[PDB]
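The structure appears right after this line, and notes come after that.
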Amino acid sequence: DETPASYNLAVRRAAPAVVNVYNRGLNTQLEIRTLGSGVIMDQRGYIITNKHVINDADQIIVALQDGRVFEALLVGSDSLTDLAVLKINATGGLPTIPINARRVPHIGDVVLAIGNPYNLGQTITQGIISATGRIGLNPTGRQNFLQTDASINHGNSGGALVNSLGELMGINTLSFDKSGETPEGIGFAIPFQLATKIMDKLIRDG
Amino acid sequence: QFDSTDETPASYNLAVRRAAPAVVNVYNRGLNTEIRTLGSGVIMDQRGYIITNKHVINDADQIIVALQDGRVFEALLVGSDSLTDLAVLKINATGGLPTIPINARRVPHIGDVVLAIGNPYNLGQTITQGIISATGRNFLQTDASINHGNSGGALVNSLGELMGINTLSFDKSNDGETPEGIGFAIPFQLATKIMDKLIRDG
Amino acid sequence: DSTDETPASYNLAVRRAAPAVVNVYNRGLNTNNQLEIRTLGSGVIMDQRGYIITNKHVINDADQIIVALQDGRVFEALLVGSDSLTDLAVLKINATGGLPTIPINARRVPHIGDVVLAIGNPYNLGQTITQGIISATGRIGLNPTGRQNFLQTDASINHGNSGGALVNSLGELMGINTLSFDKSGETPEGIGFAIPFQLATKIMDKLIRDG
């Protein structure tokens, strides 16, 4: 009869495209040095993630929720936005993140943060968009960040922030951790319109 | 400006009215000349059997259970499982008891809205909201704010059906930060399973 | 293809209430003009005449109180009075243009489990909206808050939210957020408090006429 309130539809549509990203180094036989998340943006195997997640890695590994694991190639990065692009080569079709180029994020929109915090396995948290940028000078030093109260922890960087429909809203960045009060529910994401742009460029140029 | 007088507020009150009455305050009392630990428990059925956390009731001289309707009962320990950290309590069922809604056919799905029900910091029964963040961790992971005092309490969906028994939050911190919104619960099917064994073996 | 579906959202509540929640700054002197920010909080414009509700703690010991609206207007606020008993303060601003006001439905009764949005200015990041539910509406017995009429919510509250608003999905004022419950032992998660709106309206009116 009756069904529980749920955001499972958005999960089923978007989670398959969000991947766990492992940065591995020399060690001296390789080991995990940095951990993060990433989003499969296209059928060809292009994945977005944060630049600080893959910096100075000797081997980047990408693990999908279906169980596939691939070695990924660094296609290029951008420090100004801390975005990086990876490339993987799969035989079977790759799941992609739903993108509605014409959807406009609104303050108060329900959102789900998808990533791999503390390497516990893919995790989905829920919140809303708290702000869609600032006009004046603020402590973040930026003007186009999306702010959300969906729990973000280390390991979430490079992951997806989607809406109740499963559409990409942005890429989560590092979390706001200290002041030294302990901030609660204050996270940031690079707006998706800006992530697509930076990607197309990096793919063909950078 | 406008009139919202007849509009209806979004709410999970239906789940509260149906589930919260069966979630009790569990007090671990000791000798001093007193409360040692405190947690929550879920009344599982009319027989008076209650599920809670093993760590909440360890080494107790007297275990007290308090219902939201005002009644207080002394509970006897029926059994506990080191492996899952669950424990079963027993109070006198005469006079009828509120029980937690259970839909044995309901399967929890990642993304389902959940409410954590317990007594954090002994502030009084508290309801927090989140979603099922993951399953098979056999633990359910949730971002419903959980605090000391919530252990042994309930995790229910918007219909008020039990999804699991809350245990602890994630504490591992690397650079020195505090994990946010990462809590665990034992899936209701498994908890039911353990309870049956604990009761039977008792 | 979701192109035609509608994303779940509380944007309606934000558009109705947020414009009336202001940023409150407490400025004082320091070393050697030289008026700096000493404390920061939020406030809610309750009446078109310009009366604003905030927390006493934020405006205590202030040489100058500044109030900034989300539309860009900045004013110097006048301290009308305080109520130590609830940490509520009333401010007055004199504006020519017309002021946005918080939606108040006096017949609405807050229920445990209702969705709520906290609106304020945490860490001076600029107006922020967080989401949760009402965890409790008062307590019958003696409890750690020492009071019986506090609203409790798990909507993330941070330093800066104080004096700000808590509204429901309709944008109706549920209460005025208090200082954030920051430390036990452990560090609490999702536990905040607010003064119920009906109580805040009575306190305001009395302070206006009397003191």
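The numbers used for chain B are those of Swiss-Prot, and the residues that appear cover 36-68, 75-178, 188-252, in sequence.
Determined by X-ray crystallography, 2.5 Å, according to the entry header.
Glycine is treated like the rest: Cβ placed from N, Cα and C.
Residues or ranges marked as active site, charge relay system in Swiss-Prot (evidence: experimental evidence): B:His96 (among others). According to its DSSP assignment, B:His96 (active site, charge relay system) is helical. All protein chains included, B:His96 (active site, charge relay system) registers 16 other Cβ atoms within 10 Å of its own Cβ.
What Swiss-Prot lists as active site, charge relay system is B:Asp126 (among others), and the listing cites experimental evidence. In sequence order, B:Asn94, B:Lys95, B:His96, B:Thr217, B:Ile236 are the residues of the chain that are 6 or more apart from B:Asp126 (active site, charge relay system) and have a CB within less than 8 Å of its CB. According to DSSP, B:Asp126 (active site, charge relay system) sits in a coil region rather than a helix or strand.
In the three-state DSSP scheme, B:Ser201 (mutagenesis position) falls into the coil class. The active site, charge relay system feature in Swiss-Prot is assigned to B:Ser201 (among others).
Experimental mutagenesis is annotated in Swiss-Prot for B:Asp122 to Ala, with the remark: Causes substantial reduction of peptidase activity. Binds activator peptides. The Cβ of B:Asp122 (mutagenesis position) has 16 neighbouring Cβ atoms from other residues within 10 Å, across all protein chains displayed.
A mutagenesis experiment is reported in Swiss-Prot for this position, B:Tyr162 to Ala, and the note states: Loss of peptidase activity. Binds activator peptides. With a cut-off of 8 Å between CB atoms and residues at least 6 apart in sequence, the same chain places B:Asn197, B:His198, B:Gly199 near B:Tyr162 (mutagenesis position), listed in sequence order.
For B:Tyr162 to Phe, Swiss-Prot lists a mutagenesis experiment annotated as follows: Loss of 60% of peptidase activity.
For B:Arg178 (mutagenesis position), the same-chain residues 6+ apart in sequence whose C-beta sits under 8 angstroms from its C-beta are B:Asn188, B:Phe189, B:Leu190, B:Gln191, B:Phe234. Classification of B:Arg178 (mutagenesis position) by DSSP places it in coil, neither helical nor stranded. The annotation that Swiss-Prot gives for the mutagenesis experiment B:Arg178 to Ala reads: Causes substantial reduction of peptidase activity.
The annotation that Swiss-Prot gives for the mutagenesis experiment B:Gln191 to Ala reads: Loss of peptidase activity.
For the published mutagenesis B:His198 to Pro, Swiss-Prot gives the following note: Partially bypasses the requirement for peptide activation, acts synergistically with mutations that disrupt contacts between the protease and PDZ domains and with an rseB disruption. The local packing around B:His198 (mutagenesis position), expressed as other Cβ atoms within 10 Å of its Cβ over all shown chains, amounts to 19.
In Swiss-Prot, the entry for mutagenesis B:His198 to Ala states: Behaves like wild-type. The structure shown retains the original residue.
Note on B:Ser201 (mutagenesis position): other Cβ atoms within 10 Å of its Cβ, all shown chains, come to 27. Swiss-Prot documents B:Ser201 to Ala as a published mutagenesis change and attaches the note Does not restore RseA degradation in a degS disruption. Loss of RseA degradation.
Neighbour count (other Cβ atoms within 10 Å of the Cβ, all protein chains): 14 for B:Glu227 (mutagenesis position). Recorded in Swiss-Prot as a mutagenesis result, B:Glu227 to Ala carries the remark: Loss of peptidase activity.
Under 8 angstroms separates the C-beta of B:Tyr162, B:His198 from a C-beta of chain C, among the recorded positions B:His96, B:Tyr162, B:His198, B:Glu227.
Using a Cβ-Cβ cut-off of under 8 Å to chain A, none of the recorded positions B:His96, B:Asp122, B:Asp126, B:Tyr162, B:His198 qualifies. Taking all protein chains in view, 25 other C-beta atoms sit within 10 angstroms of the C-beta of B:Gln191 (mutagenesis position).
Spanning 6 unmodelled residues, the gap from B:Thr68 to B:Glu75 amounts to 8 Å when taken between Cα atoms.
Comparing B:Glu227 (mutagenesis position) with B:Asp122 (mutagenesis position), their Cα atoms are 32 Å apart once rounded.
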